Amino acid sequence: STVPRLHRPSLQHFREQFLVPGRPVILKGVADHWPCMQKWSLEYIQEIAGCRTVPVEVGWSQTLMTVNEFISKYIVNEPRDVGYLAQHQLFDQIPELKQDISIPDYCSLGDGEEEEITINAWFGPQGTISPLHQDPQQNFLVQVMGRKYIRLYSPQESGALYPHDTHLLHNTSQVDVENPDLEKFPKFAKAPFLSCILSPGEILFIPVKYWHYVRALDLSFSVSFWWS
Ligand SMILES: O=C(O)c1ccnc(C(=O)O)c1
Ligand SMILES: [Mn+2]
């Protein structure tokens, strides 16, 4: 089914109907006027961050290059490979960019300290795919540039998602969500899920341990807030 969209729900409504039960929701009217939403063009990103080194996932391997190199080789110049500036604390590295975002007020409903919230950038071309996996904290995934198709499976469906047997990857599914091998993974077919297309200015709440799969539909920039 679909992820519900709510305009600026109260702290109490969000706590009682989504955070405590662990139900996903898209928050509208919250981040839509953050400065990032108008400011972050490719040219602006190059101007403020182009000379800084970032980690880039290619394919599968992990390499290092400047933001300018990343844009030239994996965004603009008919890229040969898929490259993704994924899961990087860009705002600690470049505190000027931190001025263009905010910590969602809803994070204050958590038990953790604000100083411990992890803010990650996810910047890449159309077609980046993040396989189905779960994380150990709550998340607000804020979409800034482009759209993402996102599939969500409750932790109650873990049995049908065939987690990898190793400890390192036990929080990642063996299944390719959009082309599953149903001969090897038959239980996957019947597992219920939610999905959405997350667009600029929208925030997706991903409850702690909810399984999520993410495919960029356009040139995309997202900012995640991992919090407890
Ligand atoms: O946007 C993504 O590609 C992505 C992938 C994995 N996890 C997250 C997240 O925000 O936790 C985001
Ligand atoms: Mn994640």
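Counting begins at 1 with the first residue displayed.
The header says X-ray crystallography, 1.5 Å.
Using N, Cα and C of the backbone, Cβ positions are placed for all residues, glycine too.
Per Swiss-Prot, the features are:
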- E57 to A (Swiss-Prot position 238): Loss of L-arginyl 3-hydroxylase activity toward RPS6 (MUTAGEN)
- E57, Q87, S130: protein binding site (BINDING)
- 83-228: domain 'JmjC' (DOMAIN)
- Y84, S130, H133, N139, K148, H212, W226: 2-oxoglutarate binding site (BINDING)
- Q87 to A (Swiss-Prot position 275): Loss of L-arginyl 3-hydroxylase activity toward RPS6. Loss of peptidase activity toward methylated histones (MUTAGEN)
- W122 to A (Swiss-Prot position 310): Loss of L-arginyl 3-hydroxylase activity toward RPS6 (MUTAGEN)
- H133 to A (Swiss-Prot position 321): Loss of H3K36me2 demethylase activity (MUTAGEN)
- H133, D135, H212: Fe cation binding site (BINDING)
- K148 to E (Swiss-Prot position 336): Loss of peptidase activity toward methylated histones (MUTAGEN)
- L168 to A (Swiss-Prot position 356): Reduces L-arginyl 3-hydroxylase activity toward RPS6 substrate (MUTAGEN)
- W226 to A (Swiss-Prot position 414): Reduces L-arginyl 3-hydroxylase activity toward RPS6 (MUTAGEN)
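The structure, with features from Swiss-Prot marked on it.
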residue : record                      : contacts (Cβ under 8 Å, 6+ apart)
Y84     : 2-oxoglutarate binding site : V56, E57, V58, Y74, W122, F123, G124, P125, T128
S130    : protein binding site        : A86, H212, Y213, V214, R215
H133    : mutagenesis position        : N171, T172, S173, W211, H212, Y213
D135    : Fe cation binding site      : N171, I206, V208, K209, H212, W226
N139    : 2-oxoglutarate binding site : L204, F205, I206, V208, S224, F225, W226, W227
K148    : mutagenesis position        : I197, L198, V214, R215, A216, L217, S220, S222
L168    : mutagenesis position        : none
Expected list for ligand 1 (Cβ under 6 angstroms, recorded positions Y84, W122, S130, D135, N139, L168) reads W122, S130, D135, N139
Residues sitting within 8 A of the centre of the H133, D135, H212 CB atoms (Fe cation site), not counting those, run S130, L132, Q134, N139, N171, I206, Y210, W211
Same-chain neighbours of the protein site, Cβ within 8 Å of the mean position of the Cβ atoms of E57, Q87, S130 and not counting those residues, run in sequence order as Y84, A86, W122, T128
Quick tally, other C-beta within 10 angstroms, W122, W226; top of the mutagenesis positions is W122
What remains of the recorded positions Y84, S130, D135, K148, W226 after requiring a CB under 6 angstroms from ligand 2 is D135
Rounded to a whole number, the Cα-Cα distance in Å between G59 and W60, flanking 7 unmodelled residues, is 4
Note: in the chain of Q87 (mutagenesis position), residues six or more apart in sequence with C-beta under 8 angstroms of its C-beta are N120, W122
Taking all protein chains shown into account, the Cβ-based neighbour count within 10 Å for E57 (mutagenesis position) is 18
For the domain 'JmjC' (83-228), the DSSP residue counts stand at 27 helix, 58 strand, 61 coil
Span of the recorded 2-oxoglutarate site, as the biggest CA-CA distance among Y84, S130, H133, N139, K148, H212, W226 in Å, is 20
